[PDB]
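To keep things clear, I will list the structure first and then write my remarks on it.
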Amino acid sequence: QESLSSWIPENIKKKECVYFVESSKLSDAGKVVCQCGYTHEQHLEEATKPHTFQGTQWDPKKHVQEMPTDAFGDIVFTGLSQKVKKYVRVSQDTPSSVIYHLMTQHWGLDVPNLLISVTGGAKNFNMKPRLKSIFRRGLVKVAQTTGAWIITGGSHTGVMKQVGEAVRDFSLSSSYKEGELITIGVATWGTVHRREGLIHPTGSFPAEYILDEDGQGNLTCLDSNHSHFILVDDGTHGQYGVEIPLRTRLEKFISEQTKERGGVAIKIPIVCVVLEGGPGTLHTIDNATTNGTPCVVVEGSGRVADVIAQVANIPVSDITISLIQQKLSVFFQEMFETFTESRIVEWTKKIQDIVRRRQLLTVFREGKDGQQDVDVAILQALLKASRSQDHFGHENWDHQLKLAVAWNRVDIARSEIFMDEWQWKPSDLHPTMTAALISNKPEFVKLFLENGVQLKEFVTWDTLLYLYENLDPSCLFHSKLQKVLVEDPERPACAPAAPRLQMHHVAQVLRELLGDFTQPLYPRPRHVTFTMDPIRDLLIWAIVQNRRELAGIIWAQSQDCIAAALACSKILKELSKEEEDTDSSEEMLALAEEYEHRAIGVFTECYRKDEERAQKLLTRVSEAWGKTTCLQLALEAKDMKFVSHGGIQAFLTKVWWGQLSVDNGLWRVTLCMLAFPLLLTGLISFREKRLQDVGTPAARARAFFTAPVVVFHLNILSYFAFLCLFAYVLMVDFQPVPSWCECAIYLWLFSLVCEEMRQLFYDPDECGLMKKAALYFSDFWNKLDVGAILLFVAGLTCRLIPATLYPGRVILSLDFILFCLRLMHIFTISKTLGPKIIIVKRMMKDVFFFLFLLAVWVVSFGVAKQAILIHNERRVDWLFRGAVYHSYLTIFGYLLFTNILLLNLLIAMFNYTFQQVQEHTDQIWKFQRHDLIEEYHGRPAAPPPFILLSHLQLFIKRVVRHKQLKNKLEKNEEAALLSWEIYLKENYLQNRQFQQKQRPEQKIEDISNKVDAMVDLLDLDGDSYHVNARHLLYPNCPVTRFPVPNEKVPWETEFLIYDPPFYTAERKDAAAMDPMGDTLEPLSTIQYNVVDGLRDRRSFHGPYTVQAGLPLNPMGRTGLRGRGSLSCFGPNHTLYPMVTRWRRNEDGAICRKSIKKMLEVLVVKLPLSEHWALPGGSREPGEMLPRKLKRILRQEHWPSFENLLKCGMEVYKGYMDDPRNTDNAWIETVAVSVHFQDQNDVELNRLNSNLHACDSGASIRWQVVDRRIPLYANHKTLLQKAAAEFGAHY
Amino acid sequence: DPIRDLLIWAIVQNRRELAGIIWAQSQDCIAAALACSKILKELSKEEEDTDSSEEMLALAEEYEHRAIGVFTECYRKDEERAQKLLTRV
Ligand SMILES: Nc1ncnc2c1nc(Br)n2[C@H](O)[C@H](O)[C@H](O)CCOP(=O)(O)OP(=O)(O)OC[C@@H]1O[C@@H](O)[C@@H](O)[C@@H]1O
Ligand SMILES: Nc1ncnc2c1nc(Br)n2[C@H](O)[C@H](O)[C@H](O)CCOP(=O)(O)OP(=O)(O)OC[C@@H]1O[C@@H](O)[C@@H](O)[C@@H]1O
């Protein structure tokens, strides 16, 4: 609103009538109306001055002045909706660039993918409800699902009133994006009812407007359902012909613009629709159709549109002028008598053209055939005309696909594009596949992947780099990627001005998210080159920015799908906690829980086909995911439902024992560990019976110390025996000379901390030392283990000086109590009491306050016990013992409060947090098992009493991870394992979809969807005369040629209205022929049917009719008589040479289409023409035509040789249809075709060396012969005739 | 606020379907949705009936959920600005 009010008045300007002509005609009791028609005695309301020289009368040029616009703002239509709609006020001469810039940037509109235009008559009309609902629904759907502009008129009467009505109908529901059907309106400012309440300079912000129908004259009121208005000025009061020219110019300039989103660029398609127009719609339809807009006329309730619908598929030129007159005399009752005999001619000619081209013209057929929702009909006509456009190199296919992907309708893609036009090698769909992936279009990616594009290909290094650059610019990954991009300093070292994206940048942040333990996925830098597993990277690109539907589609064809499915959950959980959101932070946390279930469901499929091979893939280092296993990812990703599957627990129980069998029990293990000579007999069990039957006595002894459960039992027994020994010395061995167990308690308490060196020091994955310390501090059990030494802190001095008996016993006794509390951790192994200790560790909290609930009142009643005794006494020492005894007696025995009031408080505080923990404790404990299992696997194989032998032996190895949970497999076997995994994943996905389609809700939805199409089903139930030479608007000539219908085109035919303007060339004198544009002076002396020297007067057609000294066109009356663009008065001779050879494959043989050969023809275009033409021109020299014909092509020396070789085959000679043909001058052509039989040598190499076209102009190029080859309309008729020369397929 | 008064007129005499339609376009819709429940609970205890006294006590529990569901929508778009409307006269 600040930079908008500035960019309006000093570039846009308004017309005004400065001069003061009085009123030639006074109308409707008004004298202020003067020609143009504003107020005041003068023509306008400006200063009443002589206004420079007082030249009589005014000229719309001399006396129209352009001054800056003063009216603009946000119109509000009183109480009829509060929406605030923009409006600007312009004039005739404003370039469309200014309006486009304003409308795109300042107004805030977005560039559309389609420009639908609504032009129609303004006489109010009323139409049947069926067609009415069809039009409304079709227009709204086609204009909402594509985000198209609906540019139309701004009046409140007619078709534009109908479209305002349809926009209101859309706003009635407005399921989402209510203010998205933006409809810019174009109307004349000079004819508005309440326009004086809008003229406010330097900002008419919310300028209220009042609409009142049946209160005007011929002027018009504004609409209320449009979104934007652009009003045009002319300094006129009652004219209606000023908005159409500017609208056509702007609408033409819009289609020139190109939209580039996702890597594919298209020029905006442009479509037109009409509904019962009047006299000016036969302007707009012609003006649109001649350009190439797919005009869509609707059959039904039509004054004009119904005329085209009626005369629509009846073939061209089969209609007579009288037939058109009788067609028109049955529909126009009001003015059937005011139709001039010349008004028929214009309509006949324009209907002739429009209905002649049926490729551009399209009739709706409201209910007969093709009676769809109108949206697909409009799109179908648009793609018809797009297919009809020029294309040389298979461009129609790619353009139509690009446009379909630009829109969001897959039905169009599959029913028009992907069904037809052949070919489409799967590599061809790659460029648009990138845009489909970038714009998040899952339907189109499914369709493309159906047609043959393989995800194994199309993921190149370049393509991946392109995709990461165009990542969604609203993502946490985008922000962090930008940060790492800018923070790397020796990357800008080469060029600090521009930051360059590379592959390692995404890899670093990916490692940051996924974990330290993995190596970077993409190696540091140090044609098409795929990386290993080209699907994992596309899977990352799809997962990171939270693309649900793309994610499953890409994961459906992954190499390894347990590791990938778990990494996808780890990344999501890591990136779903520091996002600072509540919508996507909740969406990703739920998508992670779904990839969790994907990983779980794929693995149980493998665990049911086999047992031993279902764990070798559980523990195998993956080279495509950071050199990590499938178990460490789940354990570190907090996957609570995967590590407690049962197939994971069996594998953990198996390593909990080792190489020995599990179906033995715990009692037998204790019996054997207690009795050392109890393993050589048949008591303990074994698996892998090769060592059980042939039992090695040496291996049997080593196996138990290898097993970790034996190590755990030795540790627990050693710790318990230590604790008993400490109790023993607490009892009786307490001598000032250190008892035989003082050094022993020191050393065997060091036995705990020396292993703590191993637990704390070891870092299987690269982790910081301070992180290690923080992790150690975060453990409350480790805090108790440290608190053992913490209560040592007061014990060593008490031992050193043993006199402090009374203070010092308590320190060591509480140290014993803390030792016993630490002993309680042993039950985590116990399956039945492990989770039970887990819940008790959360039970511990309630005691801290139930103690304040119990002890305080117990002590209070103990106080009352002494208060009962005696009142006043002074014995601090004695009352202490007395109160202690009383409290002890009360505790031992009070019954009213202990058993009744407190007990249920306790039981309830228990049971509240007991309830609802049955489900989660199992998962928690089965998760916590692995840490202890791995710790005891990493522990040494010696009892704590003796473990010093290994503590003194693990130093020489260092001076000069294990294969149980992480190992490398052999590649040949790994390939078979991966193929087995692929087969089982396919089976699992297939079963999953088959079983999910059977849900009752899905079945009900299927019935509901099936009944709707069925409800829809039940509810629904050539003359050969010249044509180009007869078009209106003679090229580059302001005067328009008089319309001549095909009925009276020949000279001999009856005709009575002949009045064409005398055609005048720009410079007829320099033609070197008769300059007589007007035949007043017959200076020309043309020797008819004879040679006249410099100017040829001999025609190939033959003796033509001559009258009044003006040569008559033999073909017929073109409609314009005069000098013409042709050089000479009368016929002009030319020759068009063509070089034709059979198009050849790599073998050199003639190439075949389905029908016949291909001809290869050389064509040349110059940039200014914007069309292709044969290298032929007017034969200025009589002796040597080719020199002037193709002087810019050959050499004139090489073309002297070409003239020596100029002896070929004569294809066509006779009259030519050319747009310059006036009634006086016409063009006749000679066609010579030189053909090449072999391509080894001769004239081909002669022309190759015979080239001087490099002097100037554009390129000279060979071409194929095709129906859509870009050439002039009838200049290619010569080539079409030449097709018969050598059996050509068109 | 020419809608709050029509909302009172619709709520007081227990007009279910009119009540939601009028509340759909209210200025402030946590305070209004809570006052509509307070009025209903106050006027649904001294009515001397069993049909409408039970209908209004259930309509109050529905404007309760309307007020709750509107506020969690504000509490998920922002954190600090979702309480400045919680405490504003
Ligand atoms: N908003 C208006 N626009 C054009 N005329 C209007 C308008 N309001 C009124 Br009041 N009238 C007058 O009526 C004209 O004098 C008509 O002659 C009268 C009968 O209406 P029609 O004859 O049925 O329709 P056309 O004359 O063919 O003009 C079609 C135009 O061309 C398209 O590009 C669009 O800009 C327009 O729709
Ligand atoms: N099949 C056609 N053959 C020749 N002209 C054609 C043809 N169809 C069209 Br429609 N035209 C019109 O001419 C275009 O509208 C141009 O505006 C006219 C010239 O402008 P250009 O396009 O730049 O030049 P050309 O068309 O390639 O050849 C013109 C040569 O040059 C002049 O001196 C003349 O003596 C020669 O005929």
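Following Swiss-Prot, chain A residues are numbered 56-581, 614-980, 1032-1098, 1105-1165, 1235-1503, in order.
Per the header: electron microscopy, 3.7 Å.
Keep in mind that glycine also has a Cβ here, set from the backbone N, Cα and C atoms.
For A:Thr174, A:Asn179, A:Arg302, A:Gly333, A:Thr336, the entry in Swiss-Prot reads ADP-D-ribose 1 binding site. A coil conformation is recorded for A:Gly333 (ADP-D-ribose 1 binding site) in the three-state DSSP classification, outside any helix or strand. In this view, A:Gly333 (ADP-D-ribose 1 binding site) is surrounded by 13 other Cβ atoms within 10 Å of its Cβ, with every protein chain counted.
For the mutagenesis of A:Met215 to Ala, Swiss-Prot gives this note: Abolishes lowering of temperature threshold for activation in response to reactive oxygen species. Abolishes channel activation in response to ADPR/Ca(2+). The structure shown keeps the original residue. Taken residue by residue with DSSP, A:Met215 (mutagenesis position) is part of a helix.
The Cβ of A:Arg302 (mutagenesis position) lies under 8 Å from the Cβ of A:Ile206, A:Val241, each of these being in the same chain and 6 or more residues away along the sequence. Secondary structure from DSSP puts A:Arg302 (mutagenesis position) in a helix. Experimental mutagenesis at this site is recorded by Swiss-Prot as A:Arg302 to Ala, annotated: No significant effect on channel activity; when associated with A-358. Abolishes channel activation in response to ADP-ribose/Ca(2+).
Classification of A:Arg358 (mutagenesis position) by DSSP places it in coil, neither helical nor stranded. In sequence order, A:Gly176, A:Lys178, A:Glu331, A:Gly332, A:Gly333, A:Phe386, A:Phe387 constitute the residues six or more apart from A:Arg358 (mutagenesis position) in its chain with CB-CB distances below 8 Å. Quoted from Swiss-Prot, the note attached to the mutagenesis of A:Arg358 to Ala states: No significant effect on channel activity; when associated with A-302.
According to Swiss-Prot, the Ca(2+) binding site annotation covers A:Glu843, A:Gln846, A:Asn869, A:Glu1073. DSSP assigns A:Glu1073 (Ca(2+) binding site) to a helix in the three-state reduction.
For A:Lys918 (mutagenesis position), applying a Cβ distance below 8 Å and a minimum sequence separation of six or more within one chain yields no residues. While the structure shown retains the original residue, Swiss-Prot records the mutagenesis experiment A:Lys918 to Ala with this note: Decreases in sensitivity to PIP2.
The annotation that Swiss-Prot gives for the mutagenesis experiment A:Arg968 to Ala reads: Abolishes channel activity. For A:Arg968 (mutagenesis position), other Cβ atoms within 10 Å of its Cβ number 10.
A mutagenesis experiment is reported in Swiss-Prot for this position, A:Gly980 to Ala, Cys or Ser, and the note states: Decreases permeability of Ca(2+) over Na(+). Applying an 8 A CB threshold to same-chain residues 6+ apart, the list for A:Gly980 (mutagenesis position) reads A:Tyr1032, A:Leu1033. In the three-state DSSP scheme, A:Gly980 (mutagenesis position) falls into the coil class.
For A:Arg1077 (mutagenesis position), the number of other Cβ atoms no farther than 10 Å from its own Cβ, over all displayed protein chains, is 17. For the mutagenesis result A:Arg1077 to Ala, the note given in Swiss-Prot is Decreases in sensitivity to PIP2.
Annotated domain 'Nudix hydrolase' per Swiss-Prot: A:1354-1498, in sequence order.
Look at Swiss-Prot and you will find A:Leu1381, A:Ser1382, A:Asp1431, A:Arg1433, A:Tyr1485, A:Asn1487 tagged as ADP-D-ribose 2 binding site, backed by experimental evidence. Close to A:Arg1433 (ADP-D-ribose 2 binding site) in the fold, though at least 6 residues off in sequence, lie A:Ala1242, A:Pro1248, A:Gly1337, A:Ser1338, A:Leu1339, A:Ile1440, each with a CB less than 8 Å from its CB.
Within the same chain, the residues at least 6 positions away from A:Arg1407 (mutagenesis position) whose Cβ sits under 8 Å from its Cβ are A:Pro1399, A:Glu1415, A:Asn1463, A:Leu1464, A:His1465, A:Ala1466, listed in sequence order. One entry in Swiss-Prot concerns the mutagenesis experiment A:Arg1407 to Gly. Its note says: No effect on channel activity; when associated with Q-1400.
Summarising the environment of A:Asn869 (Ca(2+) binding site), the number of other Cβ atoms within 10 Å of its Cβ, over all protein chains shown, is 16. With a CB cut-off of under 6 A applied against ligand 2, the recorded positions A:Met215, A:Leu1381, A:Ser1382, A:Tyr1485 are reduced to A:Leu1381, A:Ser1382, A:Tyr1485.
Within its own chain, A:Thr336 (ADP-D-ribose 1 binding site) has A:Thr174, A:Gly175, A:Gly176, A:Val329, A:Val359, A:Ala360 as residues 6 or more apart in sequence whose C-beta sits under 8 angstroms from its own.
Its Cβ taken as reference, A:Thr174 (ADP-D-ribose 1 binding site) is surrounded by 27 other Cβ atoms within 10 Å in the chains shown. Within the set of recorded positions A:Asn179, A:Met215, A:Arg968, A:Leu1381, A:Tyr1485, the entry lying nearest in space to A:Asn869 (Ca(2+) binding site) is A:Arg968 (CA atoms). Take the Cα of A:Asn1487 (ADP-D-ribose 2 binding site) and measure to each of the recorded positions A:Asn179, A:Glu843, A:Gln846, A:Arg968, A:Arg1077: the nearest one is A:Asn179. Using the Cβ center of A:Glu843, A:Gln846, A:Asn869, A:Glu1073 for Ca(2+), the list of other same-chain residues with Cβ within 8 Å runs, in sequence order, A:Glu842, A:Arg845, A:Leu847, A:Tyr863, A:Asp872. Comparing Cα positions, A:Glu843 (Ca(2+) binding site) lies closest to A:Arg968 out of the recorded positions A:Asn179, A:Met215, A:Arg968, A:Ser1382. The two recorded residues A:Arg1077 (mutagenesis position) and A:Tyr1485 (ADP-D-ribose 2 binding site) have their Cα atoms spaced 89 Å from each other. On the backbone, the CA of A:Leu1381 (ADP-D-ribose 2 binding site) and the CA of A:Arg968 (mutagenesis position) stand 119 Å apart. Note: the CA-CA distance between A:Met215 (mutagenesis position) and A:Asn179 (ADP-D-ribose 1 binding site) rounds to 10 Å. The Cβ of A:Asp1431 (ADP-D-ribose 2 binding site) lies under 8 Å from the Cβ of A:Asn1241, A:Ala1242, A:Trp1439, A:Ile1440, A:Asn1487, each of which sits 6+ residues away along the same chain.
Residues A:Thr174, A:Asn179, A:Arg302, A:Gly333, A:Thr336, recorded as contacting ADP-D-ribose 1, have a largest CA-CA distance of 22 Å.
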